[PDB]
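Chemist: Structure below; questions to follow.
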Protein chains: 2
Amino acid sequence: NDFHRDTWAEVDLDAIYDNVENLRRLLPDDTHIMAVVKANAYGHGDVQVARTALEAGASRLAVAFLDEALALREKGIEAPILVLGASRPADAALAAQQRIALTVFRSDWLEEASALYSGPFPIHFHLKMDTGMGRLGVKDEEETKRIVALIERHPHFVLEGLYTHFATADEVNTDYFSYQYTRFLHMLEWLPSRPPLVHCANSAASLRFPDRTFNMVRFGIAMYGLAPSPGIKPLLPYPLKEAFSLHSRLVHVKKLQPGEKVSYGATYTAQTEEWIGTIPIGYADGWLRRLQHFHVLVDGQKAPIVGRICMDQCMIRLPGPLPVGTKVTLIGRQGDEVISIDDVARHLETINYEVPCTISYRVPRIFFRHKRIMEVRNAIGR
Amino acid sequence: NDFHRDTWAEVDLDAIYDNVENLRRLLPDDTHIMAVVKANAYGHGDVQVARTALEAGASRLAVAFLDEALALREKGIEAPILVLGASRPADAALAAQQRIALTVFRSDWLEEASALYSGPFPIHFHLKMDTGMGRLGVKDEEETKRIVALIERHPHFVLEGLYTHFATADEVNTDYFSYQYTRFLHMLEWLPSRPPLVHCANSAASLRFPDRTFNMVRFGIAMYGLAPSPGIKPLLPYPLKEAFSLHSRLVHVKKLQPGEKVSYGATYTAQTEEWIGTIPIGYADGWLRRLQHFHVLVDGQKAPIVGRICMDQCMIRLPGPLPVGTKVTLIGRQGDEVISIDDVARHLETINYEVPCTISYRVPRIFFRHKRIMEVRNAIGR
Ligand SMILES: Cc1ncc(COP(=O)(O)O)c(CN[C@@H](C)C(=O)O)c1O
Ligand SMILES: Cc1ncc(COP(=O)(O)O)c(CN[C@@H](C)C(=O)O)c1O
């Protein structure tokens, strides 16, 4: 794959490897690591992160919906995969054939699938229990038992696991976290037999209470080197290595005279003779307009973005005349300066999770491993 | 193409056709229409909109950078394409071979390209003039004349056109617009000869002053049925037809008792016994967290989104017990209610342009033409 615009994201796979390996060391020998690679691996490249994670110690993968699981299969991933979200009963056969575990939380969904599927491949289900997140999952014992009965009844339906998800595992105060954990323990009693796989922990929970993880944790955000929250940053067991960085290059350089305006709405005016640079990145690439008063790194120095951000380009004020082709870093480090995803997240007034996911399909991903470029992934490549 | 998650966007190509056709009628028989389809056609599907546009009266296409043009060629589009942004001198031969016109605005670029390319295919260049936008383009006559000389000199370099872009054509006050237009007329005098294609108008300018468009207009936002701005909405010549709509379905329905919390941070509490529904769409699909206090349409009624929006799902408060599978409209109309892209943009505090572009690759696009489903485009399809 090759690209023809001087704008690209870089993904350090050694960092991802280190982040997962350190966790493997942290957890008991019998606890499995299921790497969460939904949303194209939080914007980092699904199959590249999946391969690295499995290499570092993970044994299973998790995605959001069926399409994402099939894509990994097509791309050659053979490890077990669990779909964390909902799916259509009519799609049970397809999941069964591709060896994809499904989440289940309604007895009527199973009633429907039973009538549609009848072997020969077994379908592995993971029962979802709502302990206080309010998203997905069973809530009462009557429904739980009904689900287990329908599963037991069908010769090809297998209950491989059961889990829950925490709503506040990343807050310093553990009041609600404790309530959910306790609720989980109480709901587990409703099962006639404990499935081979019981899980509940995400990145925050597993990094904070590794002894309360059962037999499998679902490692997401922390795998990419990002803290589940600023609050627990100081409570993390080992230092996380950030893997994502974003860059571009100056495609135009010019000097403005005082009074000259820049960009849409002509909201910016040159107060004096200043140097303005143009870079090939805009909001269609995920660099949202709201970042208008942010800055970028060029020649090891911060350069403020001036005027409104455009769909594919934006302008910055330069220290002086720099040659066209000069590298600009939007997320990453240059010399002694650095811009982290957390910085950008602060400016956009959101969480770090949302940032890598918004960097669109338009931006190619360059992968590094062993300090060398591994491959280039251009979504709209030829 | 097929998809396995009940979340999808719908693109009405008949609306796009009408929007372009009405302009074709509005403009002089000699004026070309260049459809702007960069950024995957502002998130509507590049090749689908390009074909419909050409069918309705456009004769040329415009994209942001080389990769987007090559993708159209691979997909079978044979009409002329102009790259509006920057490109590498080393890529001139490739653009020449695929018959892609390039924007030029620096003489040093041309000096570099001349030394690299030497036929046999001619390269058509469009000279960009900065008249007050401050983005790309030449500024002084000395540089302009140098560009023309280098082009004239090379046997395979051809100056097919020249243009500028307006920073405020969508504001009711035309003071700056008038200054940019006047500056353009003065800079055109720097050319020893007028190229066969002179253009300057975007959607707002062409819809407002169709007689001041020269021989080609670059039709973008209005082609998608979106007003360049709320201010000029009442100044438009004909009514625009919105083409983008977004939908999903309830995948879970449950009743909450007072005091029960919902989603991350447990920031929402059920004040009474209320029905909560879960839908398979989140911020990784372009439905940003900031939309947390917005509302959606279900069963012809507005239903508020409650609690934080998740990466792949979010919850809403329902009127009562609705069956799973019930359709939810995020952008579009249901009964007497309607949510436009303009409504979503207001809540996100941005402009309509940014909304369809942010709806990610994860969301399949279903196309309609002649009141019938034409095709389905699933980016991560099998
Ligand atoms: C069921 C489930 N398991 C594991 C994870 C991984 O969480 P971490 O990345 O914090 O480790 C998430 C939430 N994922 C977030 C992105 C969401 O749905 O908004 C999840 O939904
Ligand atoms: C050079 C050029 N021509 C035509 C257009 C089409 O403009 P309209 O969509 O308003 O008709 C744009 C701007 N496009 C916007 C999206 C930008 O760069 O932010 C452009 O960059």
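Numbering of chain A is taken from Swiss-Prot, so the residues present carry the numbers 2-383, in order.
Including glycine, each Cβ sits where the backbone N, Cα and C put it.
Grabbed the feature section from Swiss-Prot, which reads as follows:
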type	residues	note
MUTAGEN	A:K39 to A	Loss of activity
ACT_SITE	A:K39	active site, proton acceptor
BINDING	A:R136, A:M312	substrate binding site
MUTAGEN	A:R219 to E	1000-fold decrease in activity
MUTAGEN	A:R219 to A	100-fold decrease in activity
MUTAGEN	A:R219 to K	4-fold decrease in activity
MUTAGEN	A:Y265 to F	Loss of activity
MUTAGEN	A:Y265 to S	2000-fold decrease in activity
ACT_SITE	A:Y265	active site, proton acceptor
MUTAGEN	A:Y354 to N	81-fold increase in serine racemase activity
MUTAGEN	A:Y354 to A	54-fold increase in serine racemase activity
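Map these features onto the structure and tell me what's around them.
Modeler: In sequence order, A:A63, A:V64, A:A65, A:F66, A:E69, A:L85 make up the list of same-chain residues 6 or more apart from A:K39 (mutagenesis position) whose Cβ falls under 8 Å from its Cβ. A:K39 (mutagenesis position) carries a helical DSSP state (H, G or I).
Secondary structure at A:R136 (substrate binding site), taken from DSSP and collapsed to helix, strand or coil, is coil.
The DSSP secondary structure for A:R219 (mutagenesis position) is strand.
If you take the C-beta of A:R219 (mutagenesis position) and look for same-chain residues 6 or more apart in sequence within under 8 angstroms, you find A:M35, A:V37, A:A63, A:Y164, A:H200, A:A202, A:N203.
Reduced to three states, the DSSP call for A:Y265 (mutagenesis position) is helix.
Within its own chain, A:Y265 (mutagenesis position) has A:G308, A:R309, A:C311 as residues 6 or more apart in sequence whose C-beta sits under 8 angstroms from its own.
There are 24 other Cβ atoms within 10 Å of the Cβ belonging to A:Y354 (mutagenesis position).
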Chemist: Given the binding-site residues A:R136, A:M312, which one's Cβ is surrounded by the fewest other Cβ atoms within 10 Å?
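Modeler: Selected from the binding-site residues A:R136, A:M312 on minimum Cβ neighbours within 10 Å: A:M312.
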Chemist: From the Cα of A:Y354 (mutagenesis position) across to the Cα of A:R136 (substrate binding site), what is the distance in angstrom?
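Modeler: That comes out at 18 Å between the alpha carbons.
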Chemist: Cα-Cα separation of A:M312 (substrate binding site) and A:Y354 (mutagenesis position), in Å?
Modeler: 22
Chemist: Among A:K39, A:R136, A:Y265, A:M312, A:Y354, the recorded positions in the record, which have a C-beta under 6 A from ligand 1?
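Modeler: Close enough to ligand 1 are A:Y354.
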Chemist: I'd like to know which of the recorded positions listed (A:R136, A:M312, A:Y354) lie near ligand 2, counting only a CB under 6 Å away.
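Modeler: Going through A:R136, A:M312, A:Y354 in sequence order, those close to ligand 2 turn out to be A:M312.
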